[PDB]
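Encoded as structure tokens, the structure appears first; notes follow it.
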Amino acid sequence: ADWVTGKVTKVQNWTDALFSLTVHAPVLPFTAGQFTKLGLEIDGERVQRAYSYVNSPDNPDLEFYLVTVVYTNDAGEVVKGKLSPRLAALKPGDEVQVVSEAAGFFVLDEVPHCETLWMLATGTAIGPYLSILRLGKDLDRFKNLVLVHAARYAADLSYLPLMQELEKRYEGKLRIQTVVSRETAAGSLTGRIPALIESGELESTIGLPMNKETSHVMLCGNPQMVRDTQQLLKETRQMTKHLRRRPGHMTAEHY
Ligand SMILES: Cc1cc2nc3c(=O)[nH]c(=O)nc-3n(C[C@H](O)[C@H](O)[C@H](O)COP(=O)(O)OP(=O)(O)OC[C@H]3O[C@@H](n4cnc5c(N)ncnc54)[C@H](O)[C@@H]3O)c2cc1C
Ligand SMILES: NC(=O)c1ccc[n+]([C@@H]2O[C@H](COP(=O)([O-])OP(=O)(O)OC[C@H]3O[C@@H](n4cnc5c(N)ncnc54)[C@H](OP(=O)(O)O)[C@@H]3O)[C@@H](O)[C@H]2O)c1
Ligand SMILES: [Zn+2]
Ligand SMILES: [Zn+2]
Ligand SMILES: [Zn+2]
Ligand SMILES: [Zn+2]
Ligand SMILES: [Zn+2]
Ligand SMILES: [Zn+2]
């Protein structure tokens with residue numbers, strides 16, 4: 001891993017907690033769905049975390065979709081994460097450290113032939129799919145594309161305008177769906193992805209089945225969502241985890 005100096009060119013504050021950074025950095029070409037590392041000097045030490053590219057690999061304007069992390073530590077204190085709020089405080093012109101070579105296997109080349117490719121994401125994890133769909137390479141292999149974005153509230157569906165523009169571009173091949181867990185909102189299904197798969201509601205709304213005979217499922221995001229969806233698909237649909245030596249029906253990347 002080689003660190004290069006990047007320059008923030010744009011900061012888009014979708015909500016109080018959700019933001020996308022546009023960066024100029026001399027990174028190497030990458031495969032859509034891959035991630036790199038962003039770094040900032042905090043108390044004299046470089047602090048680094050992984051962030052997925054949201055931009056098509058053919059676009060030199062690097063885009064990152066992030067959330068300022070908040071958690072309850074072991075002492076019972078409610079605290080912010082180390083790097084995310086520092087990334088949220090960057091302004092155009094500010095420097096950010098970027099790893100030149102991308103990493104990751106959450107890519108189309110790892111996806112076998114299928115009728116329907118399901119792209120399921122929570123929160124900021126819609127990013128890799130947007131990189132894949134914007135580029136449009138190798139989607140000819142799949143008859144149907146389903147992009148599902150789950151978040152807590154409708155206001156958190158930051159890329160809904162891009163999803164709508166991608167739906168128009170794909171002329172019916174791409175089906176889009178938003179999911180909201182903490183409210184009811186017009187145009188969105190209410191709940192969590194595993195429960196909506198199990199109840200048959202997601203498939204009924206989309207108009208396509210999710211089964212081992214026709215589908216490949218990509219999972220990105222919340223580690224509990226990834227773990228719960230993989231357990232449901234294995235237990236109830238006999239869909240196996242795709243691992244380095246054992247191919248399968250599910251490709252996962254937790255954040
Ligand atoms: C391959 C990969 C790709 C990723 N891509 C992105 C991306 O594109 N966009 C993005 O926003 N994040 C992404 N992440 C997460 C990212 O790398 C950071 O973990 C995140 O920004 C928090 O780092 P931090 O320094 O702010 O928090 P830290 O100081 O590291 O605190 C993390 C603590 O809070 C918990 N935690 C971490 N994330 C969350 C969360 N989202 N919700 C609740 N608790 C959490 C951890 O379990 C840990 O206990 C990705 C992670 C991986 C593994
Ligand atoms: N400061 C703020 O106002 C603010 C706002 C948003 C986020 N944050 C911080 O950002 C972080 C994560 O935020 P996020 O909302 O982007 O991502 P997230 O917590 O992963 O939630 C995204 C979606 O995933 C769902 N989910 C959670 N566990 C699941 C499981 N086991 N199975 C299926 N779906 C599951 C959530 O449902 P549920 O509704 O059931 O959780 C929600 O619909 C946290 O650190 C949070 O505290 C802060
Ligand atoms: Zn520049
Ligand atoms: Zn540019
Ligand atoms: Zn702990
Ligand atoms: Zn190298
Ligand atoms: Zn076919
Ligand atoms: Zn081709």
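Count begins at 1; order follows the chain as displayed.
Structure method, as recorded: X-ray crystallography, 1.9 Å.
Cβ atoms are placed via backbone N, Cα and C, with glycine included.
Taken verbatim from Swiss-Prot:
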{"type": "BINDING", "residues": "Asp16, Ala151, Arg152, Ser181, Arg182, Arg192, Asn222, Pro223, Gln224, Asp228", "note": "NADP(+) binding site"}
{"type": "MUTAGEN", "residues": "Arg152 to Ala (Swiss-Prot position 144)", "note": "Increases Km for NADPH. 2-fold decrease in catalytic efficiency"}
{"type": "MUTAGEN", "residues": "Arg182 to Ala (Swiss-Prot position 174)", "note": "Increases Km for NADPH. 13-fold decrease in catalytic efficiency"}
{"type": "MUTAGEN", "residues": "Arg192 to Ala (Swiss-Prot position 184)", "note": "Increases Km for NADPH. 15-fold decrease in catalytic efficiency"}
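Here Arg152 (mutagenesis position) is positioned 14 angstrom away from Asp16 (NADP(+) binding site), judged by their C-alpha atoms. Geometry remark: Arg182 (mutagenesis position) versus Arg152 (mutagenesis position), CA distance 5 Å. For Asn222 (NADP(+) binding site), the same-chain residues 6+ apart in sequence whose C-beta sits under 8 angstroms from its C-beta are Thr122, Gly123, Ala125, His254, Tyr255. On the backbone, the CA of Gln224 (NADP(+) binding site) and the CA of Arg152 (mutagenesis position) stand 15 Å apart. Looking only at the mutagenesis positions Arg152, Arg182, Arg192, the densest Cβ neighbourhood within 10 Å occurs at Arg192. Of all residue pairs in the NADP(+)-binding list (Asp16, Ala151, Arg152, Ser181, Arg182, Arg192, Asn222, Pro223, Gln224, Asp228), the one with the greatest Cα separation is 28 Å apart. The highest number of surrounding Cβ atoms within 10 Å, among the binding-site residues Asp16, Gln224, is found at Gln224. Classification of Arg152 (mutagenesis position) by DSSP places it in coil, neither helical nor stranded.
Rounded to the nearest whole angstrom, the C-alpha distance between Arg152 (mutagenesis position) and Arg192 (mutagenesis position) is 9.
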